[PDB]
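**Student:** Below: one structure in structure tokens.
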Amino acid sequence: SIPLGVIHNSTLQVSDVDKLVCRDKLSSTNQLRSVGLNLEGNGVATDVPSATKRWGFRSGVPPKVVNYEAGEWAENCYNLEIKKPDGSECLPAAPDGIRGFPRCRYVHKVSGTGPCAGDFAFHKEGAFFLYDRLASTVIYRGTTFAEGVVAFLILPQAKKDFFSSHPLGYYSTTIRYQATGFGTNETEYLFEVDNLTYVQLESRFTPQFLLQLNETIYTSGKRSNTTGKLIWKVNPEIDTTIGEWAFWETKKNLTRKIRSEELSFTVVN
Amino acid sequence: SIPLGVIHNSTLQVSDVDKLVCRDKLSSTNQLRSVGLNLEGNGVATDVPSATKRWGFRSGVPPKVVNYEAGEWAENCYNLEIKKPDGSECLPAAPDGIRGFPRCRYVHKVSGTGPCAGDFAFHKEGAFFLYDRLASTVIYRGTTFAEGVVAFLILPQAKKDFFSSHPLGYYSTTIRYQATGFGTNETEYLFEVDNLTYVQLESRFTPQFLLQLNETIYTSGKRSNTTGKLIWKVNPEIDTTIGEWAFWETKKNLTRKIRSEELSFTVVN
Amino acid sequence: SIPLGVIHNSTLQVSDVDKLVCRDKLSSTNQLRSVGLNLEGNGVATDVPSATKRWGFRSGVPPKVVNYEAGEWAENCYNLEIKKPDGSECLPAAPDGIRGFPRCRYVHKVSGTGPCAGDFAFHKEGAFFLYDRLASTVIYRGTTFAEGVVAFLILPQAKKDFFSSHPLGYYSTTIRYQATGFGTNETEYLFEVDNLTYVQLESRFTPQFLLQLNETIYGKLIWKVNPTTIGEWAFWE
Amino acid sequence: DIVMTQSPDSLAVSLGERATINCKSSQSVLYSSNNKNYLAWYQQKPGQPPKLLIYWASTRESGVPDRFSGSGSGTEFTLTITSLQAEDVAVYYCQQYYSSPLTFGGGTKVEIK
Amino acid sequence: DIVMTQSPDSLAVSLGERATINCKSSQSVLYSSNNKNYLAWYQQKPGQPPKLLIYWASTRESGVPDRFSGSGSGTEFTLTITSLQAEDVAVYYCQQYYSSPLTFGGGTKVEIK
Amino acid sequence: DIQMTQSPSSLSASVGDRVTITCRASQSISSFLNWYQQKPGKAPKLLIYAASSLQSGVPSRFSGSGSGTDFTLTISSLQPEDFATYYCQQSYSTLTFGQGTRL
Amino acid sequence: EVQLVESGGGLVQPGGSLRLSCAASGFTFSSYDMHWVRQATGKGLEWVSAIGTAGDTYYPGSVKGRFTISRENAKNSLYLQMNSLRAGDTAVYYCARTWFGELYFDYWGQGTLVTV
Amino acid sequence: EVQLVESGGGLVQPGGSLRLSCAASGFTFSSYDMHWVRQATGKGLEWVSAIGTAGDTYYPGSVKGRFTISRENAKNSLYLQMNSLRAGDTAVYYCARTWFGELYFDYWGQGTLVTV
Amino acid sequence: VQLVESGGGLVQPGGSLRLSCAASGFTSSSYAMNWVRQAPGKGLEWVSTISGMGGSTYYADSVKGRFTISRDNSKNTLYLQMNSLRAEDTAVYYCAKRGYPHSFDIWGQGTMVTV
Amino acid sequence: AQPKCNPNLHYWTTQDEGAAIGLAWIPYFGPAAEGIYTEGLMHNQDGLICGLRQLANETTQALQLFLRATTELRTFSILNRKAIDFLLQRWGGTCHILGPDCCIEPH
Amino acid sequence: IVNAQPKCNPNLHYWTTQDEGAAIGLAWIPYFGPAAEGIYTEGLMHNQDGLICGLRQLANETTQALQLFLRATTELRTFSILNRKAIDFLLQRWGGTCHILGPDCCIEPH
Amino acid sequence: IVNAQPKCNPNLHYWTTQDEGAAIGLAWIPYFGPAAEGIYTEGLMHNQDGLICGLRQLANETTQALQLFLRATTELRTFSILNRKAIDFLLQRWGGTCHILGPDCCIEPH
Ligand SMILES: *[C@@H]1O[C@H](CO)[C@@H](O[C@@H]2O[C@H](CO)[C@@H](O[C@@H]3O[C@H](CO[C@H]4O[C@H](CO[C@H]5O[C@H](CO)[C@@H](O)[C@H](O)[C@@H]5O)[C@@H](O)[C@H](O)[C@@H]4O)[C@@H](O)[C@H](O[C@H]4O[C@H](CO)[C@@H](O)[C@H](O)[C@@H]4O)[C@@H]3O)[C@H](O)[C@H]2NC(C)=O)[C@H](O)[C@H]1NC(C)=O
Ligand SMILES: *[C@@H]1O[C@H](CO)[C@@H](O)[C@H](O)[C@H]1NC(C)=O
Ligand SMILES: *[C@@H]1O[C@H](CO)[C@@H](O)[C@H](O)[C@H]1NC(C)=O
Ligand SMILES: *[C@@H]1O[C@H](CO)[C@@H](O)[C@H](O)[C@H]1NC(C)=O
Ligand SMILES: *[C@@H]1O[C@H](CO)[C@@H](O)[C@H](O)[C@H]1NC(C)=O
Ligand SMILES: *[C@@H]1O[C@H](CO)[C@@H](O)[C@H](O)[C@H]1NC(C)=O
Ligand SMILES: *[C@@H]1O[C@H](CO)[C@@H](O)[C@H](O)[C@H]1NC(C)=O
Ligand SMILES: *[C@@H]1O[C@H](CO)[C@@H](O)[C@H](O)[C@H]1NC(C)=O
Ligand SMILES: *[C@@H]1O[C@H](CO)[C@@H](O)[C@H](O)[C@H]1NC(C)=O
């Protein structure tokens, strides 16, 4: 008895099982649709430090997957390469059908070592991990996924009104992270600017900030040196908060731009 | 053309599909159910020697699996771990979905070696090996199953009376059998009470008797002897046959309790 | 929106979903049937040199499989055992469910080496490779298949005259080929009459002629063989 | 095809001192279903048929004295003689019955000092 | 488990010309997802702890001079010293970090001629 | 199903005291216990979000303690308004309440 | 008490045929499946054949087509018949009894030396 | 910069126990995953233990139960507790730090030698 | 910020009653509101809950087939249609809003139903 | 025909979706594979149970033949096919009001 | 018509899975039963040239839609197409708000 | 409304598999067709905030039922939920014994 939403006159009335309302008309199975809506649209924190907290590892529960016919572009998607600290596999390899989430503005690729208590990784929020029209309850290794929930819809009159046209470019950038103690409270992440330069990661940092940081490091960060890989603590030294608003929020406009000079860098050690 | 059974007023009449009586009323799929009734209820002997004879090996027939939503508690379930005399695999390894039959009072974990003349093991009587809501026509290694048959039912929708209401934790004991020549008329079984003591098994012996044998052997079994592994032969010296009645009937009947003295043990040298 | 064909009064009229015509009745699910009709029936050349041209290798497209309940006897079926010149597999191993196409009069077992650009082999014409009630878009190593197209039918009113009885003896001959440069225009085939004797292929050759070639002959030997038009008629003719 | 390799080809140790024979298998012989290792240890004294010391990696045969203790999991196993009396000079073999070929490792010869 | 094999046990070569150490893994350590080879090279000078030279099969460590060049893909790998010097004399090791047991290949000793 | 038991059925303490009220679950609930304070004759008020988290606007003196199977609530200073009865709710399955505890 | 007696063995020319007999006493022969294990003079034990209780014959690759193992329960004797013996098959052959239902060889018999 | 120091090596009677301590400086000890690596005199480097950030312990088969590794973050120290040592364990034990989130050992401590 | 309950009264055994819970200061459509029943002197038990949009209706074991609960999101009102009232149902009923562990957070003033 | 019919049926079934209200629906915070099942005993009516057992024994013939025809490794559509067939037979086409072939009750 | 294709086969020799009713033997049991090769049943439809030559066209035309449908779905193996066609047929005849006289729904008045 | 939920995204940018009818070119053929990445299509439903926002709420609400349904089912891969919803809809409206002028049956005279 999953709730089946009925769209009438561009208004969403969830259906009533017992009522068998005469009005609603299901002409064909085309009208039936499953929609996978991302969590990022729900106002949840979407940065990898906070997002990892919602994911969790448990064992003794079999993984399940569902198909969602249509999905929403996700600003942030995550690809995990977690391995156990001895190098053992932590996340199950993707089954043949499973493929990466189709449309992602920012792919957060986390490769690192973490305690891996459970056989599989599950979403503590109850949501599904969306993979290319397949919604799973378990994280699969090395496949881009966007955490989301699946909604089932009865589309209106199949008159091309909904999901057939835009009533009214795909460029995906990979933000590569490295993590230790993945899946525990004591987790630390390093944003990987390049092979030799890493930046300590905090929740405040947004993907736009991280890309700007990458540019700033490249232009004037003296990233290349013989000392070794450099881990930099970074703080935007601007009075306003960094990326409080969500991606949709205020169309991300009139947003203060943190010129390269504002960012402050110190070497952790 | 699978027979479908309609329950009217707590009376079961097979659906008159050709007659198409409208009286039967399938309001929703919740009414439709599949029941995995086990053969143990049917009154067939359930002891490992007789039960194994029903099981047979064939090649060239592909395994098929069915889904039964609900099922019956089974007094006796089996967990074959058969290997060929070389050590080569005999029973196909369990697929990912398949899991052990739930709610088994006694799990007969037969182990040992036998000639396997076929790719897969099939039920001669035509029944379905039942695994965790997935009835199968073949035996999978290492997974508890109860041989059974699947019935499709149109449940009454009056008040979710069946399978959702009682008309009005379980402890599963593993009885370990060691066997040679599994799947042939020459099969020989040893019940493994302990790691140094085994009792030669006969069909008449029932699981309750076997557990009682376990206790009696604990007292006088002379298990802790350096001589070697002991294959005891046991006879219950009583006028009536042990386990004459079925498990449902025998509890209704006055139970016969066999004293330790009555059991007779002869070493086999 | 797969076209569905309604068979009424032994005449096939594709169902018009829009018109909601009431002549057709779907008394039971049995009336619905998916039939896999072989591509050879349409008239295309069925010999290995011509048939190989249709098959092509592509990567980045996932293989898909659809079942067809009923099928047609295939005069020519192909079994492929193509390895890259290293020996690396070129065709994916057959999945558990997939099995060889049944009811093949001639099984053209092609074994050899060829460049394999794609992960999977696909049919350029858009047809399906048929495997024992499973139609797949890709070729599976070692499994006999027949090129075909699946059609979906509403059988007539449970009369069961169609596909449950014949309104109005299976012997399979395994023709064997060795190939190099399989999957490209520069492909050479020499038919394996015997272990030590081979005859080079030409497009004109038919299974019957190849079968007689064994009789005709009587350090592996490759024979160039010359016998107007041969087999201009289709197999049924 | 699991191939057993015993790490010390010879093991000279003085009387009464612990001896350890290492046994590496190409593949893990631990069975997931029962979580018990499918390995056995055989002792072949010179001039006699081999004798079954330890089975199930750790379980000790009834006749075998308590001195012989088997331990290990997964790919590699070890047999430890807590006190090596002179009468235990022999060649010690592994066996894996996890898989089809039932291979045995090359023998390890223990010699008293 | 991947077992790492370094083909030249000892590689005596004169100073100033290329020296190549070959490393073979039982099964390939090239991960499909990132197409990065999970192999590292360690240099152990006599009486010092091993120091990382080349990681990700080809990527070089910050301190390491450009003389140490590493290459290879899939199952087999190699380390090439473009010009050997007296200071380079050491035992060079392999590591595969692609699997559950971290394994180091047997060392290869280079010696000046 | 799981059965919720508050160990102290009733207890009396003076103002300014340390008191612990314990609610026990027959089977472990993963920190899904929330505490309710019901003033006598008035609708219950939520206290602890889930085992430890303290509801916004509820006095900080109330402290939520949580564990796998046994949960406790401690009142720091026993002000007179906090002398009212308390309840424990599980959220693992069926949302049962423990029998109320009387101060 | 399980006691295994082995017979046969000797010098056989390469490619010749030999029959090895393992008489068994002290246990029920039919119940227990039996194996042949050969120890090369300079090498460790190698499993060379196995017979099930039902008479099915199982061989490793080395002797896959050249060795025939047979048990006749009636007279309680087990035979390994060796054909096309090569110089490699010059080991000491031990008939072994696997434990009931298990694949470890609990009881062995004194070996018989075959020289090719 | 990064300095790893080994301590506690010595002579241990076979079957006895030894505790090895690795002090660390110049980096944040808590974040990085620390490993112990064993190098026998003639057998090359061998990985013997791993400790994660959260205290999770991983061992190879050889020391699966014999060895317990522990890290105490506050004092920047790594502890390897060796029990039931056998003759094979004699070697030079290194405490190594893998790079953040990867399994290659960037920094190795000055080795300590334990003899059984 | 306020939840108001109404409809309580005297009903003979059997029969039906409708309890109306109305939301003030909250858009009830968004939040999943719940009904909790406190028997006099016998503690609190949860009787039913609804999803925010009304798609999911959830009931306790005791009233699984007896109570029908529905939400009119337009009016920010919740209706609990008690039917076939039994003797034990003579208790005060509270309507509350879901929380982090399905926790009733804002409690409207209880209404009394007597059989 | 059956030799002995067990009069009482003890059934294990998957939990009702409506029944679960706790945050145990969450997979991570939830019952393991063993816990999902819900218990029942249909001991009240012996005749129904014996009919059910006979029905299952009779149906196994068709179920096995249907499995043979299908190429499904795992067949989960039998119930859906029964529902579709039931609807298709009741309302396949051109229901006659008065006629009992399609039973639509005029007032 | 089948004019487009160069040659249409007049005889259609079809192989189908066995009729359920056809097998009355104890061969229903999988163990005592025909192997995978033998399950198939045989038929010939040579009499009707028009029907088969139409079917071959229908297949040729429908592969266009079928391949797109397979591309859309993530089914490794797709077995629900016939069920979906049945569901569409029912939903088309009885979508809702049926009119007795109106052509939208179809039930002849008398 | 969706203020129960912390933030609602006003814009819905949806990616979906292409419609069967639109594609006419010889790109349906798998060999000549677009790769897996390219099959998708785009849309924006920004104009109507109310429907899409309600939709996010509906998805948050339905996830509980979806998870419980997955727990009960043994499906490794579940693709039948939509079909089961369809058959539920038909079984519910037209299960049987439907009065010509009744609440149970949708049928209406004239
Ligand atoms: C569908 O939508 C709902 C509604 O938005 C989502 O509900 C969210 O659930 C997540 C987790 O399931 C919650 O995050 C938690 O935050 C906690 C911190 O306190 C938060 O509580 C507030 C919620 O307010 C509502 O509930 C309270 C409690 O009754 C009422 O008082 C209040 O009036 C509201 O009714 C927020 O307002 C506040 O800002 C905080 O965010 C954490 O404690 C919690 O658990 C953490 O700690 C646990 C113990 O260590 C640990 O187990 C966890 O893993 C985690 O570390 C968790 O982080 C959201 O707060 C909650 N939102 C709302 C509005 O309730 C639901 O998740 C979503 N589901 C899907 C599938 O999409
Ligand atoms: C992280 O969780 C563990 C689990 O008990 C705890 O011991 C540790 O103190 C926690 N860390 C912090 C910083 O709270
Ligand atoms: C940002 O990082 C990318 C790779 O992620 C790199 O190619 C680019 O050079 C960086 N930016 C600048 C301004 O260099
Ligand atoms: C067992 O059956 C076989 C037939 O396969 C027969 O030859 C043999 O004699 C039978 N043995 C017994 C003890 O019945
Ligand atoms: C039966 O034997 C087992 C060990 O084989 C022992 O643990 C148990 O106590 C014995 N008795 C019963 C009643 O299980
Ligand atoms: C007996 O066998 C069991 C496993 O069945 C094992 O756990 C136990 O330790 C063994 N005990 C002895 C004394 O062999
Ligand atoms: C084969 O095709 C390739 C690629 O188009 C072309 O370069 C070559 O000339 C062709 N050769 C023949 C013989 O057709
Ligand atoms: C000829 O080849 C076949 C296989 O194609 C093989 O079975 C047969 O033994 C061979 N015969 C000779 C004489 O080479
Ligand atoms: C990082 O390493 C990779 C692999 O060697 C190389 O392709 C890339 O150019 C490197 N980038 C930098 C900035 O060093």
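The numbers used for chain L are those of Swiss-Prot, and the residues that appear cover 504-613, in sequence.
Just so it is clear, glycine is given a Cβ too, placed from its N, Cα and C backbone atoms.
Listed in Swiss-Prot is the mutagenesis experiment L:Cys511 to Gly, annotated as follows: Induces GP1 secretion. Complete loss of virus capability to enter into host cell. Among the mutagenesis entries in Swiss-Prot is L:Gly528 to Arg, noted as: Reduced infectivity. One mutagenesis experiment catalogued in Swiss-Prot, L:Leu529 to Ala or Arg, is accompanied by this note: Reduced infectivity. Recorded in Swiss-Prot as a mutagenesis result, L:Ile532 to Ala carries the remark: Reduced infectivity. What Swiss-Prot notes for the published mutagenesis of L:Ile532 to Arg is this: Almost complete loss of infectivity. No effect on transport of GP to the cell surface and incorporation onto virions. The annotation that Swiss-Prot gives for the mutagenesis experiment L:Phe535 to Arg reads: Almost complete loss of infectivity. No effect on transport of GP to the cell surface and incorporation onto virions. Under mutagenesis, Swiss-Prot gives L:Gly536 to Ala with this note: Almost complete loss of infectivity. No effect on transport of GP to the cell surface and incorporation onto virions. Here Swiss-Prot describes L:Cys556 to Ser as a published mutagenesis experiment; the accompanying note says: Induces GP1 secretion. Complete loss of virus capability to enter into host cell. For the mutagenesis result L:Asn563 to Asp, the note given in Swiss-Prot is Reduced levels of expression of GP, GP1 and GP2. 20% loss of virus capability to enter into host cell. For the mutagenesis of L:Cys601 to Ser, Swiss-Prot gives this note: Induces GP1 secretion. Complete loss of virus capability to enter into host cell. The structure shown keeps the original residue.
Thinking about packing and proximity, how do these listed features fit into the structure?
**Tutor:** Counting only same-chain residues six or more apart in sequence, the Cβ atoms lying under 8 angstroms from the Cβ of L:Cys511 (mutagenesis position) belong to L:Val505, L:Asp552, L:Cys556, L:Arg559, L:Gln560.
Classification of L:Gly528 (mutagenesis position) by DSSP places it in coil, neither helical nor stranded.
Within 10 Å of the C-beta of L:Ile532 (mutagenesis position) we count 20 further C-beta atoms, all protein chains included.
DSSP gives L:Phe535 (mutagenesis position) a coil state; it is part of no helix or strand. Listed in sequence order, L:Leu529 are the same-chain residues at least 6 apart in sequence whose CB falls under 8 Å from the CB of L:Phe535 (mutagenesis position).
Remark: L:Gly536 (mutagenesis position) has L:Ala530 as non-local neighbours, by Cβ distance under 8 Å and separation of at least 6 in sequence.
Its Cβ taken as reference, L:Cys556 (mutagenesis position) is surrounded by 20 other Cβ atoms within 10 Å in the chains shown.
Under the three-state DSSP scheme, L:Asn563 (mutagenesis position) falls in the helix class. On its own chain, L:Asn563 (mutagenesis position) has L:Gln508 as residues at least 6 apart in sequence with a Cβ closer than 8 Å to its own Cβ.
In the three-state DSSP reading, L:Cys601 (mutagenesis position) counts as coil.
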**Student:** I'd like to know which mutagenesis positions lie near chain K: of L:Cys511, L:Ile532, L:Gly536, L:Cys556, L:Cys601, which have a CB under 8 A from one of its CB atoms?
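**Tutor:** Filtering L:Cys511, L:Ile532, L:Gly536, L:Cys556, L:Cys601 for a Cβ under 8 Å from chain K leaves L:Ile532, L:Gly536.
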**Student:** If H, G and I count as helix, E and B as strand, and all else as coil, what does DSSP give for L:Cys511 (mutagenesis position)?
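**Tutor:** In three-state terms, L:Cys511 (mutagenesis position) counts as coil.
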**Student:** At a CB cut-off of under 8 A, do any of the mutagenesis positions L:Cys511, L:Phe535, L:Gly536, L:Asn563 come close to chain C? List them or say none.
**Tutor:** L:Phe535, L:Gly536
**Student:** Give the distance between the Cα atoms of L:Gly528 (mutagenesis position) and L:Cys601 (mutagenesis position), rounded to the nearest whole Å.
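**Tutor:** Here the two Cα atoms lie 47 Å apart.
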**Student:** Once the chains shown are all counted, how many other Cβ atoms turn up within 10 Å of the Cβ of L:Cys601 (mutagenesis position)?
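**Tutor:** A 10 Å sphere around the Cβ of L:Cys601 (mutagenesis position) contains 20 other Cβ atoms.
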**Student:** Name the mutagenesis positions, out of L:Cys511, L:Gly528, L:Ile532, L:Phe535, L:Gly536, L:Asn563, that lie close to chain A, meaning a Cβ-Cβ distance under 8 Å, keeping sequence order and answering 'none' if none do.
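**Tutor:** Sorted by position along the sequence, the hits are L:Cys511, L:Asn563.
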**Student:** Return only the integer: C-alpha distance in Å from L:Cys601 (mutagenesis position) to L:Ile532 (mutagenesis position).
**Tutor:** 47
**Student:** Near the Cβ of L:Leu529 (mutagenesis position), how many other Cβ atoms are there if near means within 10 Å?
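**Tutor:** Here the count is 13.
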**Student:** Suppose we call a site close when its Cβ is under 8 Å from a Cβ of chain J; which of the mutagenesis positions L:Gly536, L:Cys556, L:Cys601 are close?
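**Tutor:** Checking chain J against the mutagenesis positions, the residues within range (Cβ-Cβ under 8 Å) are L:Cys601.
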**Student:** Under DSSP, is L:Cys556 (mutagenesis position) helix, strand or coil?
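**Tutor:** Going by the DSSP assignment, L:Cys556 (mutagenesis position) falls within a helical segment, counted as helix.
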**Student:** Out of L:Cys511, L:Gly528, L:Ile532, L:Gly536, L:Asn563, which mutagenesis positions have CB atoms lying under 6 Å from ligand 1?
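**Tutor:** List returned for ligand 1: L:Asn563.
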